[PDB]
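Before any comments, here is the structure.
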Number of protein chains: 6
Amino acid sequence: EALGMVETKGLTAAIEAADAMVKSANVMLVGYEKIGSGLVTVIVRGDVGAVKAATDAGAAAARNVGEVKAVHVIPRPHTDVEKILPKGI
Amino acid sequence: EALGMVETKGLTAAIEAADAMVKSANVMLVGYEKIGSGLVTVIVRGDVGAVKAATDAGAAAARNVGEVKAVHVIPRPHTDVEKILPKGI
Amino acid sequence: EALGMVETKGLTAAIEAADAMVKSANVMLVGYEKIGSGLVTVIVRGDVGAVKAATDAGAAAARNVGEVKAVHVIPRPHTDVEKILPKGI
Amino acid sequence: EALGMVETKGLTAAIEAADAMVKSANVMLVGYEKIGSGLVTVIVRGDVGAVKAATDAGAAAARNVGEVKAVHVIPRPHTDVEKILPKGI
Amino acid sequence: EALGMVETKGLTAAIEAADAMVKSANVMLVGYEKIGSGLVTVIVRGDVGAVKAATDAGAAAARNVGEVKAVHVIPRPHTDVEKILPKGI
Amino acid sequence: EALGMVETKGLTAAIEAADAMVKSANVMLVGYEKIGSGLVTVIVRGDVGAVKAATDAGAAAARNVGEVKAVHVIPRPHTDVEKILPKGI
């Protein structure tokens, strides 16, 4: 299934991206990852069409609240890449 | 229930936002999250009217003590978004 | 009881603030919190008069050793705010 | 076996590097390491030819998503160096 | 007993300060603390005369290796301040 | 025994320093330490002659891959300093 990512500087902007993502399309929220430096990445899974719409809506909503750094979609992540992503853990 | 967020650079400014928030309106303090880089987000729950007043009072009080980065309100966060927020944990 | 906070960039300046605080007035040292980015906040509890004198003495002593970021006093923190502060833990 | 490394500022750019790496050549994804400051390093193992192609494809794909910091290949890491690398842990 | 502190940006400069401190005077190495942002503080205990000589020698040696941020001596730290310092833990 | 240290900004440059160190002279790799801010220090032990050659080779190799911050050698670290260094832990 497709992979969606919205990366922000600040947790507030992230939470906004998350909410806007799940509300906008039929994607499931995997959760958020923080790599320090105030960087937070929100991750969602679903069909490519859904994930694309969600990520667009997420980044849009996030820019209003804070600083958006990265936005990307992977229609079909390699299986090995799955194991470095959470299921919601 | 509504979601309120005040994000500051520095814990001191955050504590001020927190105190001012709960004192100003009938919101419950969920706690604070730190994503590194000195970024701290204070989270509260309550009715939209309460949360809005609290967050306004929080950011105002916080700017006097330190550096306010983000302030946002979500009147009704998606259920999936609930699980990435603490209850007070 | 009153709440006192001295926030510094660097642990050395913090330790100086701490020592100067407890020596200056009758406040109890709750400990120090670090939110990353080199930010360290020293926390004390006591009567408002004591905490005010301590924090003044703390920030003064700290500026000589390092970089002071924030200094604040809350004469009576809301009860909910208590649970996000340590007792000395 | 050869060692491949792609280091990015941001987790999103890293995930892109990872996916592009395993899809491009026959390398196994060891995982990613984060040393703070938003720095994330994706690690792969395989034959030198495979690892070289993967890392090229990884950095290329990553620059489109975010900020690439370092890209390196070690055809035969010393055995002692093995123990400071994960197996996928 | 007296308290000595040498704070550096980088672990290498810190290790140099530590070695130079214990070699220079009769102070016991409590260890080092890191508050993030690359800030590392080396802590020693002993008589004020010893600690003063050690810290001077520490900062001198450290500037040659890296970046020294803070250097301070507390001839007699308050007892409460003791509990926020390690014994070597 | 002698102590060798190579400090880099980024894990990739560090791994390169490590590999180049053990391959260049007869030093044992203690491991690497990260103090945040992307700072990583590679540590090796051996005879002073070996450690000196290793550290030279390490820093040289590391500058090609990334950013080298500090390079230092301690021919005979004080015993107390031993306990703040890993054995390979």
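Chain E uses Swiss-Prot numbers throughout; the residues present, in order, are 4-92.
Technique stated in the header: X-ray crystallography, 2.3 Å.
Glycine residues also receive a Cβ, built from the backbone N, Cα and C atoms like all the rest.
Here's what Swiss-Prot has on this protein:
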type: DOMAIN; residues: E:5-89; note: domain 'BMC'
type: MUTAGEN; residues: E:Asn29 to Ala; note: Subject to propionaldehyde toxicity, makes about 75% BMCs, shells are wrinkled and leaky
type: MUTAGEN; residues: E:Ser40 to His; note: Crystallized, central pore is less symmetric, no change in shell permeability, increased permeability to glycerol, wild-type growth on 1,2-PD
type: MUTAGEN; residues: E:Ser40 to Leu; note: Crystallized, central pore is more hydrophobic but same size, less permeable to PD, 50% DDH activity, cells grow slowly on 1,2-PD
type: MUTAGEN; residues: E:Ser40 to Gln; note: Crystallized, central pore is occluded, less permeable to substrate, 75% DDH activity, cells grow slowly on 1,2-PD
type: MUTAGEN; residues: E:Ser40 to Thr; note: No change in shell permeability, wild-type growth on 1,2-PD
type: MUTAGEN; residues: E:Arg79 to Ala; note: Subject to propionaldehyde toxicity, makes about 70% BMCs, protein shells appear wild-type but leak
type: MUTAGEN; residues: E:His81 to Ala; note: Decreased amounts of PduP in purified BMCs
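Feature annotations (Swiss-Prot) mapped to structure.
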residue : record               : Cβ contacts under 8 Å, 6 or more apart
E:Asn29 : mutagenesis position : E:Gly49, E:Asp50, E:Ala53
E:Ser40 : mutagenesis position : E:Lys12
E:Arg79 : mutagenesis position : E:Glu4, E:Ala5, E:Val51
E:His81 : mutagenesis position : none
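Per DSSP, the secondary structure of the domain 'BMC' (E:5-89) breaks down as 36 helix, 31 strand, 18 coil. Filtering the mutagenesis positions E:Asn29, E:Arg79, E:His81 for a Cβ under 8 angstroms from any Cβ of chain F leaves an empty list. Proximity to chain C (CB-CB distance below 8 Å) holds for E:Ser40, E:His81 among the mutagenesis positions E:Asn29, E:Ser40, E:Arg79, E:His81.
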